[PDB]
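The structure is given below, and queries will be raised subsequently.
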10 protein chains.
Amino acid sequence: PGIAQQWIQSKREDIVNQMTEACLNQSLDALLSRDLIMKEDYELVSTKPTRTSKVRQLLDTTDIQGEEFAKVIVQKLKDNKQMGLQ
Amino acid sequence: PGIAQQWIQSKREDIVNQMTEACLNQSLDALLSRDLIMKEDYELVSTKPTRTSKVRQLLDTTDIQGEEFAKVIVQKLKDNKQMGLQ
Amino acid sequence: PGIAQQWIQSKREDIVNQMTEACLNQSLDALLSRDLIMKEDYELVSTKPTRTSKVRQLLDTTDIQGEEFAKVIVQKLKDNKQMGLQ
Amino acid sequence: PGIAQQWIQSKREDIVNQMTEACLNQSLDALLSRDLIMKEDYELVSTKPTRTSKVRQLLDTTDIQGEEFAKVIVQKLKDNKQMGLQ
Amino acid sequence: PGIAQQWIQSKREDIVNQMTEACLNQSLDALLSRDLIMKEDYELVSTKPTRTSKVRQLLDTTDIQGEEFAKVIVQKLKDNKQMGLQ
Amino acid sequence: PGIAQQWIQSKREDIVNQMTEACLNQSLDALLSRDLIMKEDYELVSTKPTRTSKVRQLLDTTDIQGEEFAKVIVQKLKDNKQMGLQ
Amino acid sequence: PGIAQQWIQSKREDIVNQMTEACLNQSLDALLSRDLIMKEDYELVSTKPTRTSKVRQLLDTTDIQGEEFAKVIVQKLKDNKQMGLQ
Amino acid sequence: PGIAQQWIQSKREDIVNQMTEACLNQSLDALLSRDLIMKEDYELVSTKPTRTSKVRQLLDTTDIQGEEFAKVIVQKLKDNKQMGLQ
Amino acid sequence: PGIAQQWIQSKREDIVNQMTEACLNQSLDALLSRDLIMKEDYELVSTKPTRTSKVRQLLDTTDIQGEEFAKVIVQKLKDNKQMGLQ
Amino acid sequence: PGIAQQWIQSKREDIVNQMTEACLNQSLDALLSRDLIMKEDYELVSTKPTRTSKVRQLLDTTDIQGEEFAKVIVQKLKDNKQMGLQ
C-alpha cells in the first residue's frame, strides 16, 4: 500500500503525460543523491529510447520501491509549478 | 458474460490489429490508476516482445476480469478517434 | 483493410526510401494538429535514431490506425512534388 | 486536455513553420523568468542544431507541461504581429 | 518442399551471417507491399533485440510460408551485390 | 533507381570533396525556388557546422527525393565550370 | 562504495545544475591526461547534444569508475571557486 | 572450473558495477580480433538497451566460454587503471 | 571467412581507435558510390551519436557484407597514411 | 600507444589552454601540407565556433591518428617559444 504511494498510483495517468523528461531527470538523478535508488536501474530507465517508457520505468519502480522512495519523489514534483496534490 | 464485455470479445479481431501500442499503453497504465488492474500483471503484458501479444495479453485479461474492468477500457478506446461502437 | 490504406501498404517499399525525414515530420507533427495521432507515440517514432525506422514506425502506425488516419497522411504526401498516386 | 492548450495543438503545424527562432527564443527565455520552465530542459531545446526541432522540442514540452505553462506562451505569440487566435 | 525454397534452406547458414539488417529490412518491409506477409508477424520479427534472431525469425517464416513467399525474397537478395545463386 | 540519379550516387565521392559550399548554396537555395525542396529541411542541411555534412545532408536528401529533384540539381552543377558528366 | 565517491553521489543533484560545461570540459579533458579515463568514452560524453547529459554521462562514469578516478575529479572541482566540500 | 576464470566469477559483483561500457566495448570488440568470440553473439550483447545487461551478457558468456577466452579478457581489464587482481 | 576480410577482423581493435571519423566518412560515403552498400543503413551508421559506434556499426557491417564489400574499404584505408597491412 | 603520442596525451590539459588558435592554425594548416591530415576533417575542426573545441577537435584527432601524425605536430609546437618537452 503505502502512504507516500497514495497519490502516484492514483494519478499515474496524469503523471505519465504531464511529467516532462527533465522534470523526470531532475528528480531521478536526485534519487541517486541519498543512495536511495540503485546505481544500475538508473541506466535501465534512462536507456529507454522513448520518453513514454522513460517516465514509466521510474513510475513502476516507484510502485515497487517503498514509501521512503516515493516520499522524496513527490516534493520534487510539487516544487515544479505543475499541479498540486499530496 | 458481462455488459461491458458485449463488444470487446465481439471485435477482438478488430481490436488486435487496430489498437496501437500507445493506445494500448495510454489505457493499460490508466488501469493502474484506480488500482483496478493488478500491479504485477502489468509487467507481464508489457514484457511481451511483440505487440501482437502485448495487446492480447491485455485482451484476454479483460476477458477474465469483470465488467467493472472492461467498462473503463472502452471509453479509453472511444476517446481516441479510431472507431465507435459501445 | 481500408480505403485510405489502399496505397500506403501498396507502396510501403516506395514510401520508406522516398519520403524524407522532414516530409515525414511535416506530416507527423501535423497528425497532432487534429488530435488525430496520440501524444505519446510521437516521441516513440521521433526517438528512433535512424531515419529508416523513424519513417517506418509511422508506417506501421498508419497500418494499424484507421482509414481516418491515413486519409490525412496521403495529401500531405501529394502536396509535396514527389510522386502521385491516390 | 487544458484550456490554454486548446490552440497550440490545434495549430501546431501552423506554429512550427511560422514561429521564427527569435520569436521562439524571446518567449522560451521568458519561460525561465517566472521559474516556470525548468533550468535544464532549456539547453536541451536550444541545443537542437536545426530550427525545425528547436521549435518543436518546445512544442511538445508545452504539450506535456500544464495549462499554466501554455497560458504564458500564447500572449508572447500574440504580441508579435504574426496571427491572432486565442 | 518448394522451388523457390530450393536455396534459402540450402544456404541458411550463409544467409544468417551475410544478410545484413537493412538488407533484411529493405526486403521484409517489401514483403508487406503485396500484402504477401502478414501485418502482425512483422512486429514479431522486428522486435527481436538481437539481429541474429531478427534475420532468422524471417528465415523460418520463409521456411513455413509458401514458394510464392520465397520467390520474392530471393531477387531482393540478388539485386544487392552480395552473392549470386538462384 | 531514377534517371536523374544515375550520376549523383555514381560520383558521390566526387561531389562531396569537389562541390564547394557556395556551389552547394547557390543550388540548395535554388531548390526552394520551385517549392521543390521543403522549407524546413533547409535549415537542417544549412545548420550543419562542418561543410562535409553540409554537402552530404543534401546529398542523401537527393538520394531519397525523386528524379524531379535531382534533374534540377544537376545543371546547377554543370553550369559551374567544375566537371562535366550527365 | 569508495572514499573519493563519498561526495559526488552525495551532491549529484548539486553537481548537475552547478558544474558548467567548461568546468565539465576543463576536468574531463584532464581525465585523459593521466590516461585515467578511456579514449573512446570521451567522444560519448562530449557527443551528448544537451549539457544535462553531457555532465551526467561523466557523472555516472565516475559512479562506475574507481576511487582513483573520482579522487582527481574532485580538486578539479575545488580549484574552481564554486562550492567547497570534500 | 578454469584458471583464467578463477577471478571473474570471484569478483563478478565487482565487475558489473565497475567495468564501464567503453571498457566493456574496448575489450568486447577486441574479442573479435582473434576470432575468439563469435560474430553473432556480439550483436546480442551490444543490443541490450541497459548497460547492466550489456556487461553481464558478456559476463556469463565468459562464464561459459573457455579459459582461453577469459585469459584475454583479464589483461584488457588490468591495463585500465581500475583495480588489480589476477 | 573471406579474403578481403582476412585483416579487418584481425585488426578491428586497431581500426576502432585509429580510423578517424572523416576517414570513416570519406570511405563510407564512397561505399554508396558503386551502389555497394545500401542506401538506408547509411543513416543508421551515421546517426550514432558517438564515434565509437559510428565506426563500429560500419565495422560489423563489413563483417557481414561480402568480400567484395571489404575489398574496397581496404585501399580507402591504405591511401590514408595511417598504417599498412593488406 | 605511440612514441610521438607519449606527450600530447600527457599534457593535453596543458596544450588546451596554452596552444593559441594561430599556433593551432599554423600547424593544422601545415598538416595538409604533406597530405598528412585529411581534406574534410579540416573544416570540421575549424568550424568549431569556440576555440576550446577548435583546439581539442585536433587534440582528439591526434589521439586517433598515428604516430606519424603526432611526430610532425610536436616540433610545430616546439619551434614556438612556448614550453619544451618532447
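Swiss-Prot numbering applies to chain C: residues 433-518, in that order.
Heads up, header says this was done by electron microscopy, 3.9 Å.
Just so it is clear, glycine is given a Cβ too, placed from its N, Cα and C backbone atoms.
Pulled from Swiss-Prot, these are the listed features:
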MUTAGEN   C:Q437 to E  Decreased interaction with NGFR
MUTAGEN   C:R444 to E  Abolishes interaction with NOD1. Abolished activation of NF-kappa-B
MUTAGEN   C:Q450 to K  Increased activation of NF-kappa-B
MUTAGEN   C:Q458 to E  Strongly decreased activation of NF-kappa-B. Does not affect activation of NF-kappa-B; when associated with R-445
MUTAGEN   C:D467 to R  Decreased interaction with NGFR
MUTAGEN   C:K471 to E  Decreased interaction with NGFR
MUTAGEN   C:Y474 to F  Decreases interaction with NOD2
MUTAGEN   C:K503 to R  Abolished ubiquitination by ZNRF4
MUTAGEN   C:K513 to E  Reduced formation of filaments and activation of NF-kappa-B
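Could you place the listed features in the three-dimensional structure?
Residues near C:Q437 (mutagenesis position) in space but far in sequence (CB under 8 A, at least 6 apart, same chain), listed by position: C:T494, C:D495, C:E499, C:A502. According to DSSP, C:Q437 (mutagenesis position) is assigned to a helical segment.
Sequence-distant neighbours of C:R444 (mutagenesis position): residues of the same chain at least 6 apart with a C-beta under 8 Å from its C-beta are C:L491.
Neighbour list (C:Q450 (mutagenesis position), Cβ cut-off 8 Å, at least 6 residues apart, same chain): C:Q514, C:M515.
Sequence-distant neighbours of C:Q458 (mutagenesis position) (same chain, six or more apart, CB under 8 Å from its CB) are C:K508, listed in sequence order.
Mapped onto three states, the DSSP output places C:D467 (mutagenesis position) in coil. C:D467 (mutagenesis position) is surrounded by 14 other CB atoms, counting those within 10 A of its CB over all protein chains shown.
The C-beta environment of C:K471 (mutagenesis position), restricted to residues of the same chain at least 6 apart in sequence and closer than 8 Å, consists of C:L464.
Remark: C:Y474 (mutagenesis position) has C:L460, C:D461, C:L463, C:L464 as non-local neighbours, by Cβ distance under 8 Å and separation of at least 6 in sequence. Secondary structure at C:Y474 (mutagenesis position), as computed by DSSP, is helix.
Neighbours of C:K503 (mutagenesis position), defined as other CB atoms within 10 A of its CB across all chains, total 13. DSSP classifies C:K503 (mutagenesis position) as helix under the three-state reduction.
Counting only residues at least six positions away in the same chain, no Cβ atom sits under 8 Å from the Cβ of C:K513 (mutagenesis position).
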What's the CA-CA gap between C:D467 (mutagenesis position) and C:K503 (mutagenesis position) in angstrom, rounded?
14
Which ones, out of the mutagenesis positions C:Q437, C:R444, C:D467, C:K471, C:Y474, lie near enough to chain F that their C-beta is under 8 angstroms from one of its C-beta atoms?
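Near chain F - Cβ to Cβ under 8 Å - we find none.
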Identify, in sequence order, the mutagenesis positions in C:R444, C:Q450, C:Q458, C:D467, C:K503, C:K513 that approach chain A with a C-beta to C-beta distance under 8 Å; the answer is 'none' if none do.
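Correct list: none.
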